[PDB]
Amino acid sequence: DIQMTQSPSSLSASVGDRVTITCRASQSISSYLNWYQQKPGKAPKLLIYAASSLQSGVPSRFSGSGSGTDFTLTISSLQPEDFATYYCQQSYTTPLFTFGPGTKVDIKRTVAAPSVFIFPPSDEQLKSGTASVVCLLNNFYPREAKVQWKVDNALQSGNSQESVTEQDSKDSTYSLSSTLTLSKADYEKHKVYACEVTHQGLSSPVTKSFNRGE
Amino acid sequence: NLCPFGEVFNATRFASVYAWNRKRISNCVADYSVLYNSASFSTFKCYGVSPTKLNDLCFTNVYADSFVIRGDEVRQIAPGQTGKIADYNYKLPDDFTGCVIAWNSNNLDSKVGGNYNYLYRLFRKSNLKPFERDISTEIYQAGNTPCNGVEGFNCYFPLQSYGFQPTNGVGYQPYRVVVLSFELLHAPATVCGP
Amino acid sequence: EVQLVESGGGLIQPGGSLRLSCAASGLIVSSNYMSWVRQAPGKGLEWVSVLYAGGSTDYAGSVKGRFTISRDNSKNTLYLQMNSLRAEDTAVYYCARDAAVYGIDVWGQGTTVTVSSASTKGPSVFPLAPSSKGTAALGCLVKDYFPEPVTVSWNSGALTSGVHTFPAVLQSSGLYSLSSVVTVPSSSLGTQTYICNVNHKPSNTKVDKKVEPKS
Ligand SMILES: *[C@@H]1O[C@H](CO)[C@@H](O)[C@H](O)[C@H]1NC(C)=O
C-alpha cells in the first residue's frame, strides 16, 4: 500500500494571494496522481490529472507539478469560489486509490481573541437527572483553541464535546461550544465549575467560571 | 538437443506483460532439477505436476511464457485469479498444469530515474481467455462517442507505463516472470527429461 | 448529459440491508472502472469497492463479504447492496467513474447513510441564561434529538445579527446535542423577550422557549 500526506493541515490565505498546497506519497508514484476540490455539502471536483494535466472546465489559474514522490498544487490568484478543502489521490495502483488528509484553505484575517462565556445547567434539565455545562469561545481567528474544563480544580477528560461553526459570512471569524456532561448527583457534589481557554489572541489563558449556588 | 531454457530465463530482454512472450519447446531434453536447484527465484509454484518427479514425465511440447509485472501482481499469475493483470494481460486457466517462475530483477528492470519501457494494459472491455494475447493500441472508447485517435473524455489510451524506479518498496519493483505450460495431445511427445 | 445520480439510502438499524443506485448517463458503466467511495462528516474520502469492465469486483477489508457491488447494463446503472450493516458504515457514499491515470472525473450527486439503532425523538430545549459577572450572551441547548437534522430560529426570524447556531454533535448515547446562541446588548437584559424556536421534522416536534435570567 501507499501512504499519502498533505502539508499544512489548514492554511490561511487572501483573495488575490497565490497559494501552494503540498502532497507527498509513500513510494515514488512517478507522475501518477491528480488533485481534487471539495466544498462542504458537495461532491469532489477533479482539477489536475496525471500530476499536471489541467482538467477541462477548470479555471486557468490552477497549476500542478511534482514527479517522483513530492507533488504540489498552486493557485495563481485565489478567487472567492476557491475556498474549499483540496485532497490528492494516487493513480499508481489505479483500481485501488487512496487520498490525503486534505488541506482546507480558509480566509486570512487579523487575529481576534474569543469572547468566553460559561453557562451552568438549567434547573429544567437538572430534573431529568443529567447536567450539561456549556462554555463558549464565540467569534475569533484562527480556528485553533484549547478549552480545558475544571470541576473543583480537577481537569475533565472524556466527558466533554466540542463543535465549531463555519467562517462567518461577514465576520470571517469562528465560534465554538464545549459541552461538558455530568449527572445530577455528580454536579451536586461539587461547587466550582470553571472553563479555561487558550488562544493566540490572548496573552495568557482566560477562565470563565461559576459556583453551584450563586 | 537440450531444451533451450537458457535463452528464456537468462534473456537480457523481457517483453511487457500485455505483450507477454511465448516460446514453444519441442524435440529436446530438460533438466527440471537444475531449475529448482538454482534456488535463485523468489516464487516457484507448479500446478498439476511436481518439480523433481517431472524428468520421467514426457510431454508432446511445452510452452514457456515470459514478461515483467509489478512485484505485488505476481499473485495474479495463478489459476483462478482476477485483477488488472490476470484480467487484461495474461489469464491462467482454472485447470492449469504447469509452473510459474518469478525472480526480482530490480537491478536491471528499473534503471535510474524510472524505467518506462515496461507497460501493462489498463483499459479493456472484457476479460482475456486463457493464454490470450491482446496487442491492440486502438484508443479505448469508454462512452458512446467514437474516439478515432483523440485522447480525451470517454477516450483513453489503453496501455499505461509502469513507474519502475528502484527505491520503491519491493512490492512495486519489477519481477521477471516465466510461466511454463506443459501440454500433451495425441501426437509424438518429444519433450522428455532424463 | 454526463452525470451520475445516486439514490437509495436513508436510515436503517445495525444489521439491516439497503441497496444503493448510481444511474449513469453520458458514459457507459459496462466498460468502466466504477468505484464507490465513502466519506463521513468529520473524515476524508475512503474507497469502498470496485467493479471493472470485465465484471470483476474488489472491496476493502472492512467490507469484504458484507457489501456486493452490482450493475444492470440494460439500465446503465451501478448498484451496491449493503448487508449486515453496522455503525462504522454511517457516511456519505459517492459513486464515481475512475478514469485510471486520467483520474476520477465524474462523481455521483450524493447519498447519505446514517446508521444507528436509536429511536427518533424530538429534542429537549434547555435554556442558556445570560450571566451577571458591556455585552451579554445567551442561547438554547437542543439536547437529545434523533434523527437529523433540526433547524433553529430566534424571535421567529426577527433576530439574526450575532445569533450562532452550531453544527450538531453526536454524543455517546447515540443522539445529537447542538446549541444555538446569540449575543445581545446587556442593556436589554430584562427589556426585550428572546425566544429560541426549534423544529425537528422527523418527530413532528415544534418548540418555542423563552430565555431569561434567573437569580
Ligand atoms: C542462467 O545462467 C547462469 C550463468 O550465468 C547459470 O548458472 C544458470 O543455470 C542459467 N540458467 C538457465 C540456463 O536456466
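All chain B residue numbers match Swiss-Prot; in order, they span 334-527.
In case you wondered, yes, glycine gets a Cβ from its N, Cα and C as well.
Quick look at what Swiss-Prot lists:
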VARIANT   B:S375 to F  In strain: Omicron/BA.1, Omicron/BA.2, Omicron/BA.2.12.1, Omicron/BA.2.75, Omicron/BA.4, Omicron/BA.5, Omicron/BQ.1.1, Omicron/XBB.1.5, Omicron/EG.5.1
VARIANT   B:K444 to T  In strain: Omicron/BQ.1.1
VARIANT   B:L452 to Q  In strain: Omicron/BA.2.12.1
VARIANT   B:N501 to T  In strain: 19B/501T
VARIANT   B:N501 to Y  In strain: Alpha/B.1.1.7, Beta/B.1.351, Gamma/P.1, Theta/P.3, Mu/B.1.621, 19B/501Y, Omicron/BA.1, Omicron/BA.2, Omicron/BA.2.12.1, Omicron/BA.2.75, Omicron/BA.4, Omicron/BA.5, Omicron/BQ.1.1, Omicron/XBB.1.5, Omicron/EG.5.1; May enhance affinity to human ACE2 receptor
Of all the variant positions given, B:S375, B:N501, which residue's CB has the most CB neighbours within 10 A?
B:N501
Tell me, how many other CB atoms lie within 10 A of the CB of B:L452 (variant position), whichever protein chain they belong to?
18
Subset of B:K444, B:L452, B:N501 (variant positions) with C-beta under 8 Å from chain A:
B:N501
Cβ-Cβ under 8 Å from B:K444 (variant position), same chain, 6 or more residues apart: which ones?
B:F497
By the DSSP assignment reduced to helix, strand and coil, which category contains B:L452 (variant position)?
strand
Conformational class of B:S375 (variant position) under the three-state DSSP mapping:
coil
In whole Å, how far is B:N501 (variant position) from B:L452 (variant position) when you measure between their Cα atoms?
17
Inter-residue C-alpha distance, B:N501 (variant position) and B:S375 (variant position) (nearest angstrom):
18
